[PDB]
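Input: a single structure, listed below in structure tokens.
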Amino acid sequence: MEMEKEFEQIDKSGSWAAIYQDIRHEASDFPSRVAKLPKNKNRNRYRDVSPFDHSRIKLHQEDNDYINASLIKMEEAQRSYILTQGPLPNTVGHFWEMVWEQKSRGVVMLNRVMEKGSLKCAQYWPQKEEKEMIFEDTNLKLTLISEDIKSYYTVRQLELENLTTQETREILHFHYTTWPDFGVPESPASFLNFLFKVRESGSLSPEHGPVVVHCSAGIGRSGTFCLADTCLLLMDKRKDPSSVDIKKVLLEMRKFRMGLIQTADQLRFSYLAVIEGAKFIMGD
């Protein structure tokens, strides 16, 4: 069924809450035993958001290999993503260790450091060229190279140096700065423009490791980003684009991380973004 008609049908009948609860009921349940070990309590932001054991990213250290992060591997679309929580005061070094070890080119951030008057993640990158950051627990150095501030997003060039080997790499930071404190955006236009800027950079392409994408918990806004990207690519690749079923794609992604898409409003917004984005994919 053409999602655009499915959309109007759900909208006229006002059944978004019912559709969304169906997804919650059918979603996969896999173990997350490592996340729940006592030694990892200060590595999790939220008690009820954990990576599954089978898909969690492992840090390359013998001490403790745990980070709250998951690999979402989309086989038909030929895209992979790492979804993670916003870094905590005690996990900023782990976060950049994972970026290094997984050979990522881009980091996508969908929240502000403070929202609703509370801290939603650590200030984990440098704000001035001449004030670099050193993460002593993981032996990394991070320097701000340049910053481009636009009305709806900011893009930063960063240098990450492995101090053990003195290798350096350029990392691109894509920061969507205008998601509202409550609810979802009224139009998907600026979110789609942002997605296309990330694509254009190479950060989603198979010559690099998976993009790292986060918000506060790494499931709501972060799930909207990867869901929209994968659905648009499938519409490009298939003979019949109307065969792409956004609920089926979301359930496939939920095999790899729990809770993706947190509200019925986020589900509706994801439909809207794909419907409007397709009017470029099909050739306009």
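Method of determination (from the header): X-ray crystallography, 1.5 Å.
Positions of Cβ are set from backbone N, Cα and C atoms, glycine also.
Residues or ranges marked as active site, phosphocysteine intermediate by Swiss-Prot: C215. Summarising the environment of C215 (mutagenesis position), the number of other Cβ atoms within 10 Å of its Cβ, over all protein chains shown, is 26.
Here Swiss-Prot flags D181, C215, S216, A217, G218, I219, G220, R221, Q262 as substrate binding site. Sequence-distant neighbours of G220 (substrate binding site) (same chain, 6+ apart, CB under 8 A from its CB) are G259, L260, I261, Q262, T263, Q266.
If you draw a 10 Å sphere around the CB of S50 (mutagenesis position), it holds 22 other CB atoms from the protein chains shown. Swiss-Prot gives this note for the published mutagenesis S50 to A or D: No phosphorylation.
DSSP assigns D181 (mutagenesis position) to coil, not to a helix or a strand. Under its mutagenesis entries, Swiss-Prot includes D181 to A with the note: Substrate-trapping mutant.
According to its DSSP assignment, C215 (mutagenesis position) is coil. A mutagenesis experiment is reported in Swiss-Prot for this position, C215 to S, and the note states: Catalytically inactive mutant; abolishes sulfhydration.
Neighbour counts of Cβ atoms within 10 Å were compared across the recorded positions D181, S216, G218, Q262; the minimum falls on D181. Distance noted between the C-alpha atoms of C215 (mutagenesis position) and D181 (mutagenesis position) is 12 Å. Maximum intra-site Cα distance, substrate binding residues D181, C215, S216, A217, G218, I219, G220, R221, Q262: 16 Å.
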